[PDB]
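Enquirer: Below: one structure in structure tokens.
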2 protein chains.
Amino acid sequence: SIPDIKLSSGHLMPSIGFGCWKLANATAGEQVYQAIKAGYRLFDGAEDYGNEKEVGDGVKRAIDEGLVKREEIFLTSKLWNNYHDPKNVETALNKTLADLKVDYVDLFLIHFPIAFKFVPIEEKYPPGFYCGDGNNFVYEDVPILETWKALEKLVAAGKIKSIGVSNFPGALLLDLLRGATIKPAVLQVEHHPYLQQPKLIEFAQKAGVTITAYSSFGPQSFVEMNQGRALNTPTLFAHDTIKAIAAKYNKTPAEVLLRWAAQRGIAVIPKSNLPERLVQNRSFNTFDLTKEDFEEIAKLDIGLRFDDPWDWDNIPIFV
Amino acid sequence: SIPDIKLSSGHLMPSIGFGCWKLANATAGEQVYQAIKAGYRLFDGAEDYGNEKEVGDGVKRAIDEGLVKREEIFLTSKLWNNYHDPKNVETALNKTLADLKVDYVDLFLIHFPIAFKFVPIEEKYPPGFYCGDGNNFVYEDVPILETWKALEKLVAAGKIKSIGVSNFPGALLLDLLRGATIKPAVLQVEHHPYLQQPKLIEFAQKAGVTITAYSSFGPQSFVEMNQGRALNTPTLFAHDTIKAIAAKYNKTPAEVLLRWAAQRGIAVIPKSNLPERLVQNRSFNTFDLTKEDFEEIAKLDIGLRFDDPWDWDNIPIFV
Ligand SMILES: NC(=O)c1ccc[n+]([C@@H]2O[C@H](COP(=O)([O-])OP(=O)(O)OC[C@H]3O[C@@H](n4cnc5c(N)ncnc54)[C@H](O)[C@@H]3O)[C@@H](O)[C@H]2O)c1
Ligand SMILES: NC(=O)c1ccc[n+]([C@@H]2O[C@H](COP(=O)([O-])OP(=O)(O)OC[C@H]3O[C@@H](n4cnc5c(N)ncnc54)[C@H](O)[C@@H]3O)[C@@H](O)[C@H]2O)c1
């Protein structure tokens, strides 16, 4: 039932996944197990999320029960910022493999086009914004391409099946494509009615790069983090344009918001933190939006970005 | 006096210059010669402007009459998109040198973070959007850093005093800073009240990069090219906010638009096509805008971009 998308690398990636950011450590395993029982097969995780050991427990538990085999589960992870230097890339990937308890991850992405100064894993893991000097941010001179080549070597070594990037603007992705032997199979960016970036999406899809949207419900996710910007933003669930389209097809606003992406070939990985949501978030491909619908939603685009490195330390990623 | 800006390369750069774009070949020489007579010292040129040979005639004549010495003239040039591949960098720079009839250029900029397929000089010069296959665009897989390194070597050979980039968004600039040995001394971008990109300016300036603004008069220059977008945009010269501020200080809208940038440490290179504009465009530093003025002008920022590769061939530079 859940459509697969064929990546430029030859492997299939489910179009509907399970988000693991801010997935509580104490219940991470159980939630992953339930998601697997509910039908999810792609798990979008990350070194920075700090819950890979658990995500691993969930997947292993399902595998041990015979519900699924390793090849049926699609595991996505992300290289955190302190590990861009080539000499530390495999190290970080190993930590990820050890925590997830597997021989390979299906998708590994450069989490951010930012290079924090390396912090040994034994000193602090996950490091988050720590750069080895108290609260200060510290960076290291590592061009993306260097990190990317380190990743290509790891694909040949069999530790990764497909590699990609996250939070990359158009210019950066274009340049990376000039030096890449293995083309980034995936581009994972914040995508929702308030931040549509139609041109970025067009370029990437045309280049054969698969788009995975994150924070498909816009401000919601950051509201849960008490972020001021998100709090001051009218929810997409209660937006007049969204409710209308929802009523028209007798669907829920949440279903329209996910369909809006899916129908354009964009993979989604919603955070389903309630049994009911687990079902809701993978059964929305039951209707089609019309051109008129898309034009109406396209109007909501105001370039409102909630996940912005500029907020951390004025990093110019999206300026 | 036109104050100078000490570049990170250590060399001084006139904070006000003479734009050479669209400067006709038949009169380019005379115009530059006159600008020199009127006090201008920086001349922003470009291989793509197709008039470097004439810009040289103007300076040579000024030198021959003893009006100035080579040391006193600041010549800026830009490496066009078909010459990114390293081996073509020195040939292109040389054609610029022979054309300008000088031994070195004070500033050489990567014109665009776009690498067009090389086209021999003798086949067409300047090539513009010509890529060697009729009207089709063809590109080269040459990462920015490859080109950048090619430029650094030329600085060592004493053929360029300072190097920099033009039309580089934030992410891309940050990534070059990681691979650059010689940091980009300059960043030249479209900059006017309709496209302020304040964060880009802030980041660049804090990284020690100098900002050179172009199209300081908004849609004006592109209105003189019959560009749809420019013609359907209220000129900054008539705009209520500028008009009011200009009236307040008994200055023309052009003086207000130029001071808006200069006061913020940004270099300007207006195109003075008339004897009076020539003078005025270099005598506007006679008043300061107030905090309130900046606040009012800041409201004009709608991120309206006139020079966009997206229009050429949907090149994702600014998306
Ligand atoms: N690479 C990155 O930079 C990055 C950044 C953010 C998120 N992600 C990934 O994408 C995932 C999804 O993004 P997100 O975590 O911000 O959350 P989201 O946007 O998917 O959902 C946010 C919130 O809305 C609620 N919600 C979910 N489904 C709902 C439904 N059907 N009805 C009503 N409310 C519902 C939940 O409370 C949830 O916490 C993450 O778990 C993570 O894996 C990646
Ligand atoms: N690197 C790049 O990508 C790039 C792109 C465009 C321009 N540039 C450079 O920067 C310069 C500025 O850009 P531009 O020439 O497009 O536009 P501009 O802002 O210099 O001026 C645009 C037009 O307004 C008029 N104008 C000039 N001074 C005036 C005054 N005092 N009062 C009223 N009208 C006036 C002229 O007719 C002129 O053609 C160029 O000459 C060129 O050297 C660089």
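The numbering of chain B matches Swiss-Prot: 4-322, in order.
Including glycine, each Cβ sits where the backbone N, Cα and C put it.
Pulled these from Swiss-Prot:
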type     : residues                        : note
ACT_SITE : B:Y52                           : active site, proton donor
BINDING  : B:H114                          : substrate binding site
BINDING  : B:169-170, B:218-227, B:274-284 : NAD(+) binding site
MUTAGEN  : B:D51 to A                      : Slightly reduced enzyme activity
MUTAGEN  : B:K274 to G or M                : Reduces affinity for NAD and NADP
MUTAGEN  : B:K274 to E                     : Reduces enzyme activity about 1000-fold
MUTAGEN  : B:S275 to A                     : Decreases affinity for NAD and NADP
MUTAGEN  : B:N276 to D                     : Increases affinity for NAD. Decreases affinity for NADP. Strongly reduced enzyme activity with NADP; when associated with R-274
MUTAGEN  : B:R280 to H                     : Increases affinity for NAD
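Give me the lay of the land around each of these features.
Expert: Around B:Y52 (active site, proton donor), the same-chain residues at least 6 positions away in sequence with a Cβ under 8 Å from its Cβ are B:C23, B:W24, B:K25, B:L26, B:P129.
Taking Cβ-Cβ distances under 8 Å and a sequence gap of 6 or more within the same chain, the neighbours of B:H114 (substrate binding site) are B:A49, B:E50, B:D51, B:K81, B:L82, B:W83, B:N84, B:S169, B:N170.
Within the same chain, residues at least 6 positions away in sequence whose Cβ sits under 8 Å from that of B:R280 (mutagenesis position) are B:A257, B:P273.
Under the three-state DSSP scheme, B:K274 (mutagenesis position) falls in the coil class.
Sequence-distant neighbours of B:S275 (mutagenesis position) (same chain, 6+ apart, CB under 8 A from its CB) are B:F21, B:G22, B:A38, B:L281, B:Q283, B:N284, B:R285.
Annotation for B:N276 (mutagenesis position): no spatial neighbours, criterion Cβ-Cβ under 8 Å with sequence separation of six or more.
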Enquirer: Around B:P222 (NAD(+) binding site), how many other C-beta atoms are within 10 angstroms of its C-beta?
Expert: 22
Enquirer: Would you kindly give the Cα-Cα distance separating B:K274 (mutagenesis position) and B:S219 (NAD(+) binding site), rounded to the nearest Å?
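Expert: Roughly 10 Å, rounded to the nearest whole number.
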Enquirer: Around the Cβ of B:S219 (NAD(+) binding site), how many other Cβ atoms lie within 10 Å? Please give the count over every shown protein chain.
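Expert: So the Cβ neighbour count for B:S219 (NAD(+) binding site) comes to 25.
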Enquirer: Which whole-number value in Å describes the distance between the Cα atoms of B:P222 (NAD(+) binding site) and B:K274 (mutagenesis position)?
Expert: 14
Enquirer: Under DSSP, is B:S219 (NAD(+) binding site) helix, strand or coil?
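Expert: Coil, per DSSP.
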Enquirer: Taking a cut-off of under 6 Å between Cβ and any atom of ligand 2, tell me which of the recorded positions B:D51, B:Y52, B:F225, B:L277, B:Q283 pass.
Expert: B:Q283
